[PDB]
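Each remark here refers to the structure printed beneath this line.
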Amino acid sequence: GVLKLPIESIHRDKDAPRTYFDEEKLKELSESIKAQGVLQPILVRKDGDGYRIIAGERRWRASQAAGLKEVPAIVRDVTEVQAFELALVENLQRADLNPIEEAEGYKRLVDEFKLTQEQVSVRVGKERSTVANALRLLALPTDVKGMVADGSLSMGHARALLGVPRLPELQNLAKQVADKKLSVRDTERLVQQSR
Amino acid sequence: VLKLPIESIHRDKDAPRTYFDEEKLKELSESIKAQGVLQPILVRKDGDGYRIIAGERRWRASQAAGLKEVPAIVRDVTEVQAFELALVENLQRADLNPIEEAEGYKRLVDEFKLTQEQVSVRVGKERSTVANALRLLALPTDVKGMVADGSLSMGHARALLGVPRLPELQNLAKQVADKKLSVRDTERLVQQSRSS
Ligand SMILES: Nc1ccn([C@@H]2O[C@H](COP(=O)(O)OP(=O)(O)OP(=O)(O)S)[C@@H](O)[C@H]2O)c(=O)n1
Ligand SMILES: Nc1ccn([C@@H]2O[C@H](COP(=O)(O)OP(=O)(O)OP(=O)(O)S)[C@@H](O)[C@H]2O)c(=O)n1
Ligand SMILES: [Mg+2]
Ligand SMILES: [Mg+2]
């Protein structure tokens, strides 16, 4: 079952599959926990006199940084090998929102739920500039946004194409760009050449 | 540990995700066949059942895996609160890099004495994904760091694995990055190195 465990009763798996912990992203996670709490319980197993993390070390670290004293958890009675299988599955079996889906999510918070970009930043735990730049993508033509969504155009390519004044030109330059895997720098030059 | 009947759960028609990759859903389903659902889905009471807040892929993949029930957490929230939760669940995550992933498969094989096929079944990943990831670990240390930080794609790395001698491979890898060579250009340049 999902119970609240004292944060100090939980310790990390020194053999966790993640070895790099990005500081900035851990801070984004902690800000989201200040706003929303921990949405998904961490997985632990009894270990020593407390619990060893199976999956959820970032949540545990970020909860500490947010000043929480307890964390939602599920206690699993599993072997070492199955605990490691679970650690891998938890991280590997996921699909992120694409950039347009993310942007449209912020847009709904702004339009339907009447939040400012700053308020969105606080509720979701993202830098306001991340929210602002995501929303700017939605001004792209439908076909261009589709290319950002399926990854054929990076957010950097899309940002450069936002400079084109004419929507037909934008569409024309985007076709040339993504077709040739043309570089962001070369895309910026093309936009200049167009205007 | 709350399990809800899978038929009592329905999707949020306004969910943030519109695109559902079928290959990735199949992998998710294979992982559920082996491990169950690790992460309870978040739901809210709706009609006579429940509306998903976060967990539509888990719910669809559980159906495909033949489960009759899914672990769930019932949240009593407003619509704006439910939508914020849906966004945060997806946006506040950090993936393992490709070398961290490959080293995980390696530990299952070397330390826990699994076969590659067993790794595939237990983690829900295609046979070839596991094999290709493990092959990355033969790369030199500096080239492995390029894969880890995204400078070299796994497709580039795979072609570079054809280079027989390590000094040539490291030289070629820098050219790939310096010159932003496609995978297919990288293959060309590897093939020539093989001719000598
Ligand atoms: N307020 C929040 C924001 C995010 N999350 C969930 O937190 C997990 C993060 O996923 P990850 O970045 O992989 O970190 P994690 O903890 O699993 O460490 P670890 O063992 O891999 S090193 C994902 O499920 C997110 O929906 C949450 O519950 N509450
Ligand atoms: N056997 C497994 C394999 C994966 N997972 C977790 O399943 C979530 C998938 O994450 P996502 O790909 O975003 O799919 P999801 O369901 O949330 O739909 P949704 O509302 O975004 S559209 C992540 O936490 C994974 O650790 C699990 O619990 N059991
Ligand atoms: Mg994780
Ligand atoms: Mg999700």
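Think of each number as a place in line: the chain as shown, counted from 1.
Each residue, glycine too, has its Cβ placed from N, Cα and C.
Lifted from Swiss-Prot, the feature list:
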| type | residues | note |
| --- | --- | --- |
| ACT_SITE | B:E56 | active site, proton acceptor |
| BINDING | B:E89, B:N90 | Mg(2+) binding site |
| MUTAGEN | B:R57 to A (Swiss-Prot position 94) | Binds but does not hydrolyze CTP, does not accumulate on parS DNA |
| MUTAGEN | B:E89 to A (Swiss-Prot position 126) | Still binds CTP-gamma-S, almost no CTPase activity with parS, ParB is dispersed in the cytoplasm with a few poor foci, 87% of cells have chromosome segregation defects. Does not accumulate on parS DNA |
| MUTAGEN | B:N90 to A (Swiss-Prot position 127) | Slightly reduced binding of CTP-gamma-S, no CTPase activity with parS, ParB is dispersed in the cytoplasm, 90% of cells have chromosome segregation defects. Does not accumulate on parS DNA |
| MUTAGEN | B:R93 to A (Swiss-Prot position 130) | No longer binds CTP-gamma-S, no CTPase activity with parS, ParB is dispersed in the cytoplasm, 79% of cells have chromosome segregation defects. Does not accumulate on parS DNA |
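Within the set of mutagenesis positions (B:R57, B:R93), the lowest number of other Cβ atoms found within 10 Å of a Cβ is recorded at B:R93.
In this structure, the recorded positions that sit close to ligand 1, with a C-beta under 6 angstroms from any of its atoms, are B:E89, B:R93, chosen from B:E56, B:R57, B:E89, B:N90, B:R93.
Remark: the residue listed as 'active site, proton acceptor' has B:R11, B:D12, B:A15, B:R17, B:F20 as non-local neighbours, by Cβ distance under 8 Å and separation of at least 6 in sequence. Closeness to ligand 4 is met by B:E89, B:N90, these being the recorded positions among B:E56, B:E89, B:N90, B:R93 whose Cβ falls under 6 Å from the molecule. Cα spacing between B:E89 (mutagenesis position) and B:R57 (mutagenesis position): 12 Å, rounded to the nearest whole number. Listed in sequence order, the residues of the same chain lying 6 or more apart from B:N90 (mutagenesis position) and placing their CB within less than 8 Å of its CB are B:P16, B:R17, B:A54. The CA atom of B:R57 (mutagenesis position) is located 16 Å away from the CA atom of B:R93 (mutagenesis position).
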